Amino acid sequence: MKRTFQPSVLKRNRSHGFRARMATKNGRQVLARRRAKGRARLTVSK
Amino acid sequence: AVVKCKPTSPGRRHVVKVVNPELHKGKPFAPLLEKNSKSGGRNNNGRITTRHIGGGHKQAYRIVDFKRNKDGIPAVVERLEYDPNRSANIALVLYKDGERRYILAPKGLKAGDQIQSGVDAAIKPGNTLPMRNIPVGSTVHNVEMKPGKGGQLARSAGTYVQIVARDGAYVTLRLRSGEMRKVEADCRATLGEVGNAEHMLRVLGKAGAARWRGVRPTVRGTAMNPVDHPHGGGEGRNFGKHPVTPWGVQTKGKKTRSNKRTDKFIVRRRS
RNA sequence: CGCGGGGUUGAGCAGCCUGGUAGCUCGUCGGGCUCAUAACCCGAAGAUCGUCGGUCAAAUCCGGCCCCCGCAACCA
RNA sequence: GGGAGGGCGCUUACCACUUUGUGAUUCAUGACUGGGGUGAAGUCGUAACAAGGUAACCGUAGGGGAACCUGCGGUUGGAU
RNA sequence: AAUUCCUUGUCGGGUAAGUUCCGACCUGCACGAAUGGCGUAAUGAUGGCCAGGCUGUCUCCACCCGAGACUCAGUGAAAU
RNA sequence: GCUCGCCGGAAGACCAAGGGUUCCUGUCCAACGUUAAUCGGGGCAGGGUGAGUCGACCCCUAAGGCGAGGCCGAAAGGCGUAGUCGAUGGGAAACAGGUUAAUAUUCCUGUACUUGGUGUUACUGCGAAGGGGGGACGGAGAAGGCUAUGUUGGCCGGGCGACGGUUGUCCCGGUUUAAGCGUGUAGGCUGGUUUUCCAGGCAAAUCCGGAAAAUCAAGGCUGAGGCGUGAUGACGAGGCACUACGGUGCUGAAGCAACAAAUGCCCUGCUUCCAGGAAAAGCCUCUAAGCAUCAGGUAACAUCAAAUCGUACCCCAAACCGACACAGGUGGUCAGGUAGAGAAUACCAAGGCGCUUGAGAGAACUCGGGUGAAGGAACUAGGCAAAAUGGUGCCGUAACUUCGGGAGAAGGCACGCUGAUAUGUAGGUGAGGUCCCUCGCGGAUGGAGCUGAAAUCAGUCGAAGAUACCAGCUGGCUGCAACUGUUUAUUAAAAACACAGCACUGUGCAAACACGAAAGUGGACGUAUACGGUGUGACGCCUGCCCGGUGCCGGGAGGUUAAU
RNA sequence: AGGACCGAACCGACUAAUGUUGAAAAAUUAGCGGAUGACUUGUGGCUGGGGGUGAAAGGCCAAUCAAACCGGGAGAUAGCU
RNA sequence: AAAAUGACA
Ligand SMILES: [Mg+2]
Ligand SMILES: [Mg+2]
Ligand SMILES: [Mg+2]
Ligand SMILES: [Mg+2]
Ligand SMILES: [Mg+2]
Ligand SMILES: [Mg+2]
Ligand SMILES: [Mg+2]
Ligand SMILES: [Mg+2]
Ligand SMILES: [Mg+2]
Ligand SMILES: [Mg+2]
Ligand SMILES: [Mg+2]
Ligand SMILES: [Mg+2]
Ligand SMILES: [Mg+2]
Ligand SMILES: [Mg+2]
Ligand SMILES: [Mg+2]
Ligand SMILES: [Mg+2]
Ligand SMILES: [Mg+2]
Ligand SMILES: [Mg+2]
Ligand SMILES: [Mg+2]
Ligand SMILES: [Mg+2]
Ligand SMILES: [Mg+2]
Ligand SMILES: [Mg+2]
Ligand SMILES: [Mg+2]
Ligand SMILES: [Mg+2]
Ligand SMILES: [Mg+2]
Ligand SMILES: [Mg+2]
Ligand SMILES: [Mg+2]
Ligand SMILES: [Mg+2]
Ligand SMILES: [Mg+2]
Ligand SMILES: [Mg+2]
Ligand SMILES: [Mg+2]
Ligand SMILES: [Mg+2]
Ligand SMILES: [Mg+2]
Ligand SMILES: [Mg+2]
Ligand SMILES: [Mg+2]
Ligand SMILES: [Mg+2]
Ligand SMILES: [Mg+2]
Ligand SMILES: [Mg+2]
Ligand SMILES: [Mg+2]
Ligand SMILES: [Mg+2]
Ligand SMILES: [Mg+2]
Ligand SMILES: [Mg+2]
Ligand SMILES: [Mg+2]
Ligand SMILES: [Mg+2]
Ligand SMILES: [Mg+2]
């Protein structure tokens, strides 16, 4: 059975990447929540 | 000619092909080709706005000259060609100065014939000259709406337009739909009647014969569910409703025209 | 065996619609035209309202009864 | 001493009886059904024979309980 | 009848025996003409019935070969 | 170490995606390993990835994203022009061998090639954002020439048999060599050269386009393979010795022909068909402004530079997605022998594994299989399941029909081995000879060797010769749906949905309709033979009566009637 | 030539059996349908919740769908256990 | 304008 996670680095950084967060007003507030909470690694960008 | 395929397969029984040997069987003229990308019915927002569109075969748009703005300068018809973007074969046209274009094909055009446009051109099938110079009671095609716009009326396969009367600065036309219009007497109108008239006499034969044309299947509203289509519902083929488009508007009778700005150009509504 | 609609001169159909008031078409009878029968014309007769019971009065208002025509008897 | 040759036995070839599988044709028989014929004062009508009371008929098409009726063309084997 | 309650309607075929099946009757509770009618060769992992071959499906089970099930050594769950 | 067994279109070998030390040594068995463990993809420590040519980077674009100004929108914001990003596509160059415990088209040896800067010369009109050319494109089918590759023969090296034979038509092994450079074949496309003129290629143009005239029957482009050369080199069985006994060092013969042959190459080719089959850059050419000293361009010569990042390892799995060392999922590339039409199946080679609990016993009962007396659907909701047929050639084959079908209908016959026809035929292949020759990678003639079906006759063995795996069950009547297709991922695959066809109706282009507070966009770079909605569902014969009710269309007199 | 025929790769899922605290949160075994097309597959894009998409089953939208997931209104309300 | 029918011997 073909599972629901077929990983792909290029599609992960194009969608949940940092520069994906910065390009939209709603995404920019997503980071400001993570920084305020005090998260170690913010988005996904390994 | 219309040729009926022999029933060697259940799905080739009812195939009638309109085949024209005279169509050139090489490659189209290279400098007149551009890229043509499908949409599948999707627009800016990415949602479908016209249904049953998608798939098909990759095609290339050919730059058909609709305006026909070359006064003087006779030309010859080099060859006839098959245009997938339309219903009427096109013709490659070579002018005396060495310029090549594409034009639509009147029914009485072969390879090697000679045409020319302008207000002084002769009255023969293929020439373009303003409807002011065109004699009344004639049968024309590729008609315009505004002087120099390019031409919209009577462009499909086998259709034409009758010129009924010439009143002052306006000319009255009877269209192929039965409606009567008035257009400004300075519109150009290529003289003739569009070719490939056997385009009715064809039956695609099978489902794939339409699927490979950019036509996706349509699903009747009586099969849908009540939340998808107004007809919907029913335990065993019940209707009980006045026929309606999926958006609630009435079909099957309801007039839905409103311009109020070009109504001054209509003589008799189609009937 | 719960709920409707109905029983009218020989046939079909009104009058029951707020209680005095019985009609229409066909049909039966007696004459008339015809050689004669149909057809047509002129005249007549025929029901007390399904039954048994309950106000000055009853086809009508009410109940039982007899018969007919209908609908509804479902969830497991 | 045996040899040549022959018979018996075995074996192959041809073929009768017989057994299969599919057809063709012919003869009876079959619930029900189509038309036809005959029969007694039956029922509904009156199509045709006269100008048969809408002249008849031929081909074709549609309709009707039935004779039949109507459209289109054709003939005189129609009266005045 | 994918439609017919009474109904296993009645007659015929098939079977020793046929509420199913095929043909016919019409008494259509409650078929019927593009929410289409009646036919139709080919097609179908579609619904119903019949026949030939075939067989442990069955009368009625018997034997045999392998993995388990049982004993010894190691590790060692779960529902309640 | 010796046997046995299994996969062998894979359970073998190599990649992209993905993972991130899992790779190699030494060392340890507390924990992880469904058991023990000296073992491990475990703990600890050390080691390991070498690039002008392979990729990424880089130049160019598709779908599409972002979008200076801008248009639009209560604010956020939406769309979009010039531009600029985006490969799953286009653009320069390296091959053979040797070596490490671990890397190698990356190091070493040998032999190459590509693009830039600079310098020396010899020539020279150079010059772009613009003109043109090319890059540049589909599906099917058919042969023809080849190669990889395999079989056989020769040659070389070795051998004379554990038990009857085996100095011979006997047995085993080897018979390999690249990129590059020259040559230009089988073939495939196109006529070339020159001269004069021109309303077109937004300006110009000697280039494309077009119009004329002469001339010659030739020229040019493309092109797999073959043959030289690289290579009197490397490789090479096996012998010689050290053996730390893991392997290491020395030497080294033959290294040729025939036949068969691809799904790979010529082939982006040829023929044919309708459903008519990406864009831009690299590259060639023409000129404008501009420079005519220069500058710049063409060719040879010498030198310099080619930076940065990946390079271990698993990659159909114990290292990826499934919570696990999980009977699941995962795109591409290579394709040996025998029998076979085959990438099916059966047995094998190269290679890799025996699937991380065993040892006993031989009860019931369950799971997976084998055979069965006589009967053959009597069981059952129902022939569910088992059983059965199963190949090639030939004979033969009905009702019905849209003339194609039905049909592989049904039902039958032959099939192994040896010999003769023929000391292997028909056919395919084709060496020396021989002649001609535009003399070459030629053309005829020429049949040595090689390979090789199919058939007939006769004999022969078994119970059985498509002997194994592989491999149709067949007829009769009937409802529904014309047919191939699609559907409830995970209880419903159908009579449901779709379909080609038919009908009604809307729609005159700034179209109807749809997404959207709007701008705008799909419809469509389409124009009534077109497009949208609705119903029916191939084909044949058909589609009767009702406009009272509910809608819809037309009407414009009369009545009723809102804001003002 | 064929939405032509038989049949492996490939795609699918008609029947029976086992499994139902499985090897597997839908598979294995023996059979089965399509296999030049309305086919199948790799990479990258687009459409977003009363919205998408749908050869139409209320199917599918991260093991969830007659209206997803996460946070907030929120200690909603509960004549009910 | 309407205008039908009449066993057999
Ligand atoms: Mg349609
Ligand atoms: Mg439905
Ligand atoms: Mg609704
Ligand atoms: Mg119904
Ligand atoms: Mg008469
Ligand atoms: Mg008459
Ligand atoms: Mg019977
Ligand atoms: Mg134990
Ligand atoms: Mg094996
Ligand atoms: Mg580690
Ligand atoms: Mg342990
Ligand atoms: Mg380790
Ligand atoms: Mg770029
Ligand atoms: Mg934008
Ligand atoms: Mg801006
Ligand atoms: Mg790429
Ligand atoms: Mg070879
Ligand atoms: Mg390695
Ligand atoms: Mg696994
Ligand atoms: Mg294991
Ligand atoms: Mg796969
Ligand atoms: Mg195999
Ligand atoms: Mg046992
Ligand atoms: Mg058995
Ligand atoms: Mg037995
Ligand atoms: Mg027996
Ligand atoms: Mg038997
Ligand atoms: Mg029984
Ligand atoms: Mg029985
Ligand atoms: Mg079975
Ligand atoms: Mg079997
Ligand atoms: Mg039935
Ligand atoms: Mg079907
Ligand atoms: Mg199907
Ligand atoms: Mg399902
Ligand atoms: Mg299913
Ligand atoms: Mg339908
Ligand atoms: Mg139908
Ligand atoms: Mg009708
Ligand atoms: Mg097929
Ligand atoms: Mg097949
Ligand atoms: Mg599926
Ligand atoms: Mg789900
Ligand atoms: Mg809700
Ligand atoms: Mg609150």
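All residue numbers given for chain B refer to Swiss-Prot; the residues shown span 2-272 in order.
Every residue gets a Cβ built from N, Cα and C, even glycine.
Quick look at what Swiss-Prot lists:
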MUTAGEN   B:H230 to Q  Loss of peptidyltransferase activity in reconstituted ribosomes. No change in rRNA binding or assembly into ribosomes
Taking the Cβ of B:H230 (mutagenesis position) as reference, which residues of that chain separated by at least 6 in sequence fall under 8 Å from it?
B:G222, B:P247
What three-state class does DSSP give B:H230 (mutagenesis position)?
coil
